[PDB]
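Report on one structure; see the data block that follows.
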Amino acid sequence: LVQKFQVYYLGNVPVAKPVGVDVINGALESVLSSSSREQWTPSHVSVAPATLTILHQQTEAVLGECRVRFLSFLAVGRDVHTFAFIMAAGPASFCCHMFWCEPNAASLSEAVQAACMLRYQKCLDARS
Amino acid sequence: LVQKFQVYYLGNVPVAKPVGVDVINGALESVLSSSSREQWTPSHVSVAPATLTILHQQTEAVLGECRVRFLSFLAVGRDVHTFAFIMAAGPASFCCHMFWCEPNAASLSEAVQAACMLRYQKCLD
């Protein structure tokens, strides 16, 4: 059920806004300008209904865990390999998680979108 | 008896059915994307046994008032912040009022749930 994607985890940075392609592009270029593919942490991203887990490539040790309910934005970068999403870690705290994917990041972004679309809503019939 | 909340009032739209998450999701998408974070009216919601009252946060001007007896459906959206309910607005008409809540819509969803319980208990007499 849960599917895992082989990625380079580029880390997470604080950002100024919860939404925007401008924000995730600037965040990615912060990582790409001072570190190469060799410095990035190879791992897996498991897209579960409630959580995204950044999880090591064979050992299965957790690098980070993000609840889908706090996800505020996601986008593939101007580079088709790069992918990022922003977590609303509170009222003014925003965090941007970044990834590099081979062959590209389209499959991983769609899995995170499906995770954000098929949510359980709380429902109540109040009729007589 | 009351519970009061600081939320954004996204307005109300006519809807096709008295119940439905399909009905409520389409209502929220109509307002979440055709309205911006600044043209959302900051509001004060007063939840009472008989009435839900929606007031402008400062001026306390009336943005809307809904009687609990006509509530037919309640729902939190796919977004945990959003909350909406459907009203019996006419003979065959239906209306959906929508809200955005911080940190989330749980406390507001409970208070409106408590109001419907008082009505459901009032009718069981």
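Residue numbering in chain B adheres to Swiss-Prot, whereby the residues present occupy positions 539-663 in order.
Structure determined by X-ray crystallography, 2.6 Å.
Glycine too: its Cβ is placed from the backbone N, Cα and C atoms.
Record note (Swiss-Prot) on the mutagenesis of B:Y546 to F: No effect on phosphorylation by ABL1. Quoted from Swiss-Prot, the note attached to the mutagenesis of B:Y547 to F states: Abrogates phosphorylation and stimulation of transcription by ABL1, and increases the interaction with RASD1/DEXRAS1. Annotation of the published mutagenesis B:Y658 to F in Swiss-Prot: No effect on phosphorylation by ABL1; the original residue is retained in the structure shown.
Sequence features, as recorded in Swiss-Prot, placed on the structure.
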| residue | record | Cβ within 10 Å |
| --- | --- | --- |
| B:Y546 | mutagenesis position | 18 |
| B:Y547 | mutagenesis position | 21 |
| B:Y658 | mutagenesis position | 13 |
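Across the structure, B:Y658 (mutagenesis position) and B:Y547 (mutagenesis position) are spaced 26 Å apart at their Cα atoms.
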